[PDB]
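Just below is one structure, and these are the notes that go with it.
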Amino acid sequence: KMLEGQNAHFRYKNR
Amino acid sequence: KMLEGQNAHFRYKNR
Amino acid sequence: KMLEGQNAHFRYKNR
Amino acid sequence: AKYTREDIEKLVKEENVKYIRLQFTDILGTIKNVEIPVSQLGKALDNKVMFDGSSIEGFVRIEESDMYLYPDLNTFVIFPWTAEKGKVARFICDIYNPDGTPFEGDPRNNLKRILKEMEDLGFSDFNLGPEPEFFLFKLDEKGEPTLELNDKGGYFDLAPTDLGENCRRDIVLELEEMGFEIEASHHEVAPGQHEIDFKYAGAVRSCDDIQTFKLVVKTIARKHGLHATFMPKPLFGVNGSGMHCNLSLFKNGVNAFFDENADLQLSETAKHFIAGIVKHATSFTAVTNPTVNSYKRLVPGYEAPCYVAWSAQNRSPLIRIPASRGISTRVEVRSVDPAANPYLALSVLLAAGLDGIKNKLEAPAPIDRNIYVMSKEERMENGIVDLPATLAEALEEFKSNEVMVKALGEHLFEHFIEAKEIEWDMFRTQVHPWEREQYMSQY
Amino acid sequence: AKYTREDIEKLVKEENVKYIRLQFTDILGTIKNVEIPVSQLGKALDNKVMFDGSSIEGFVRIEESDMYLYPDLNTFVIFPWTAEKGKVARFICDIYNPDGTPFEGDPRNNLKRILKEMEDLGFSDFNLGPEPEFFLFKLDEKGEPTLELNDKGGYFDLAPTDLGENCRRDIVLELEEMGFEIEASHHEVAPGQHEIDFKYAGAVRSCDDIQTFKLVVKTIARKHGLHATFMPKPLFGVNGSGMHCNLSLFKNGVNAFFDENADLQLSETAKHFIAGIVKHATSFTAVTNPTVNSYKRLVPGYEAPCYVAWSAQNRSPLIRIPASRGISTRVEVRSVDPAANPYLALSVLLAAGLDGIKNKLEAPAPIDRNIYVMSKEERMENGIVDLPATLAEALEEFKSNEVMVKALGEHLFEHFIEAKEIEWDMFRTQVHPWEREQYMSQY
Ligand SMILES: [Mg+2]
Ligand SMILES: [Mg+2]
Ligand SMILES: [Mg+2]
Ligand SMILES: [Mg+2]
Ligand SMILES: [Mg+2]
């Protein structure tokens, strides 16, 4: 669950 | 080891 | 040698 | 104190400011802020403006977490490149639990927290006096950074003349008006790597200035259409940018490290700072060197340290002891770099240093003979241990170390660690282009 | 002095000064500076400023070392150009070890050190009328220099393009605005070559007003649209810019080289200075013609001194006693080039000059005409010897001479060698395009 949006929440934070 | 960095040091100087 | 420099004088004037 | 309230309201009115940023720094150094119209200033200075607290944990944040926002009345600073709709100004604000307690996990407070131990320990002021180096790239038409240096300069050279250039000027002189105090400056070792230096100040007042600085460079560097970048070792095989840190523990308006009557004129006290710091050298490395790139900056040679040892005359050492004494006797720590969160680097540097003065440790013996002529296995025979090789080989040392875990609280130590293995882990599961220039044609 | 601490400031004040460049000169002769805002003028002139002195030793530095920069109050100037959020001044400085003693490593001090050598002996004044040529290459649409020459004019010619015609003018009328006592300008032989000839002065005032000179000649050269290259032999095929130095010892406040009733109105003292100068000639070339290119300048013809003999009349003599006597008597060392160090140069010459003076040395035969017309073997037997040919055949001859050590002192010396040695060796291992035109397709 949260790990896919956070997984996204993070992808842009780290690009 | 100072030959890598002095070596970069001289790569800035001599270019 | 001047014949060189003299030669290295003349290339300037006669152009 | 410096400015009282009626002093701030006197300038908001007179100088006429229409907007107010309420700055605070997070866990990864990004300088963040909530923004209020000058119309709200009252409520702010009464310490009542609130925000989502979790914004500090950075990306690893998880729950809305209401926090209040106390403005350090003194930090107030009006920017000059602003006009147009009124001016702009900023109060660096400490953080406070919704029941008025400091927020344990805010970098800035944690420093006031550790310098509490410091005044609980007999000392009066723990002075930082930084040397933040940097790089400048030439923007592209699409207004985007490039791999193009703004100049082909070198060490202390007469970087880009009085004619047209010298962003250093616009950069320097600008900082003048804003109330700064610039030691000097000079073009650094690599093409377009410049360096500005201020005067010393208590950690609080200083790390606040490294932040403000980084703003004013980045934003002045842009007016000139050039990218600025404090990144650690931007190019491969070109001088890394470092944030030399100058520490001076005073006590009684008097420099404690001083002791004319002694050896090197270093106070026994100063030996305690220097020794204690050599212990956790590799432990707090992760912090002062918080990024993945710092380690491509930590390669032997480019003048960047690697080995834990101290002296006053040796190439690339970890701790340097500058030559001038009296009030200026200070233990320079050269492994730090601009990437590093000021408040977090100080917390770990001081605490690691304040360990040595309360368990009275013993300096190991300075290395003047040299380590860069020795081999890794030879230096190992003495107190010389290499620094880590990665943000990862480092994290295993910052975790292991029970004292750093006392500089950063159960909160900040957790989320710093939380965040840097997602960082490191983001960078190790990638498949960079070198990996193609190596393994696609051969294999 | 000509300015006193109160003189300066006030001048600063009325001149809304905001940026000060405390500038110096390294071992490679490239003009360095640490730059402060006028707000630090005070700490400046209280000789309380500091810097990393290992930045004088060129690229061969090893361990950053804190030096003090005392500014010579007389070498103060306010650049006409800068003024753009204030005006931009400067000062030339002496470099001090931490303990109030000079830096035996300063090219400027080393010189006030060898001049101190002089007064010991009885003389007071060493003076330098210099002859510095410089090309002017047209710049293109990107702003970078191209190999196009500014004009086609010859030796002393008239109007040749307004880019030189009014560059040697804009420089000259400009150079005047900064207390320059400039004698006469004229165009020099090789297309583009220029010469500004300025009134003689004290060695220190001289190599100073010289460094000054390049900064300036390169700005007003660039403001006009071209590159002003001081390179020895920028172009093969053509003449080179050379920096003749006119020597003259005084003492009592009278010319020492002038001698009313003697051989060529040349005082004995003159013949020693002339005889000695001839001795070390092939030793101090290293310093005087300090670059790989220098020796491509010393080729047959193109007026360059290729051998080592003195004459008051010859194609290419290594010294030269010019016409005039009176106060004017003086020695011309045509050998030197603009590349050389204004400081280390003076240093070596003035030391092989004095050698010949403290030791009573016999000057060899004034060479009249038989030489150039001569051959390189019968030319041996005569007090005449070739001058090196490569910056290495040059280094060797310099390490072997124990008075050039004493001249530069172990620190400039040792580091200077270690450096050129690397300069040379960078040039050597490199496969030049020449090697390929000739050897690529033939063999
Ligand atoms: Mg306690
Ligand atoms: Mg530095
Ligand atoms: Mg430093
Ligand atoms: Mg003990
Ligand atoms: Mg001439």
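Following Swiss-Prot, chain D shows residues 2-444, kept in their order.
This deposition comes from X-ray crystallography, 3.5 Å.
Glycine too: its Cβ is placed from the backbone N, Cα and C atoms.
What Swiss-Prot records for this protein:
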type    : residues                                                   : note
VARIANT : D:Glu10 to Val                                             : In strain: PCI 219
DOMAIN  : D:16-101                                                   : domain 'GS beta-grasp'
VARIANT : D:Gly43 to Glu                                             : In strain: PCI 219
MUTAGEN : D:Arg62 to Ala                                             : Highly resistant to inhibition by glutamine and AMP. Regulation by TnrA and GlnR is abolished. Only small differences (less than 2-fold) in its steady-state kinetic constants compared with the wild-type. Similar sensitivity to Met-Sox that compared to the wild-ytpe
DOMAIN  : D:108-444                                                  : domain 'GS catalytic'
BINDING : D:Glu134, D:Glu189, D:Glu196                               : Mg(2+) 2 binding site
BINDING : D:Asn240, D:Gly241, D:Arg298, D:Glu304, D:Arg316, D:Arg335 : L-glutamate binding site
VARIANT : D:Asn253 to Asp                                            : In strain: PCI 219
MUTAGEN : D:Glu304 to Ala                                            : Highly resistant to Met-Sox inhibition. 8- and 2-fold increase of the affinity for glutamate and ATP, respectively. Strong decrease of the affinity for ammonium
Three-state secondary structure, which DSSP defines for D:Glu134 (Mg(2+) 2 binding site): strand
Rounded inter-Cα distance in Å - D:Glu134 (Mg(2+) 2 binding site), D:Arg335 (L-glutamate binding site): 12
Residue distribution over DSSP helix, strand and coil in the domain 'GS beta-grasp' (D:16-101): 17 helix, 29 strand, 40 coil
List of residues, in chain order, with Cβ under 8 A from that of D:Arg62 (mutagenesis position) and at least 6 apart: D:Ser55, D:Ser56
Chain-internal residues near D:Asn240 (L-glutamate binding site), provided their CB is under 8 angstroms and they sit 6+ positions away: D:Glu189, D:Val190, D:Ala191, D:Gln194, D:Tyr303, D:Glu304
Closest of D:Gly43, D:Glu196, D:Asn253 to D:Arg316 (L-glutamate binding site), Cα positions, recorded positions only: D:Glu196
Recorded positions in contact range of chain E, given that the Cβ distance is under 8 Å, out of D:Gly43, D:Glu134, D:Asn253, D:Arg298, D:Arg316: D:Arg316
Densest Cβ neighbourhood among D:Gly43, D:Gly241 (recorded positions), 10 Å radius: D:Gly241
Near-B candidates in D:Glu10, D:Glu134, D:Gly241, D:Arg316, D:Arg335, the recorded positions, by Cβ under 8 Å: D:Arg316
Between D:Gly43 (variant position) and D:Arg298 (L-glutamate binding site), the C-alpha gap once rounded to whole angstrom: 46
D:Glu196 (Mg(2+) 2 binding site) and D:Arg335 (L-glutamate binding site), Cα-Cα, nearest whole angstrom: 14
Proximal residue to D:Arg298 (L-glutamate binding site) among recorded positions D:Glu10, D:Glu196, D:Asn253 (C-alpha distance): D:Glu196
D:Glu196 (Mg(2+) 2 binding site) versus D:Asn253 (variant position) - Cα distance in angstrom: 32
D:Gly241 (L-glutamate binding site) and D:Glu196 (Mg(2+) 2 binding site), distance between Cα atoms, whole Å: 12
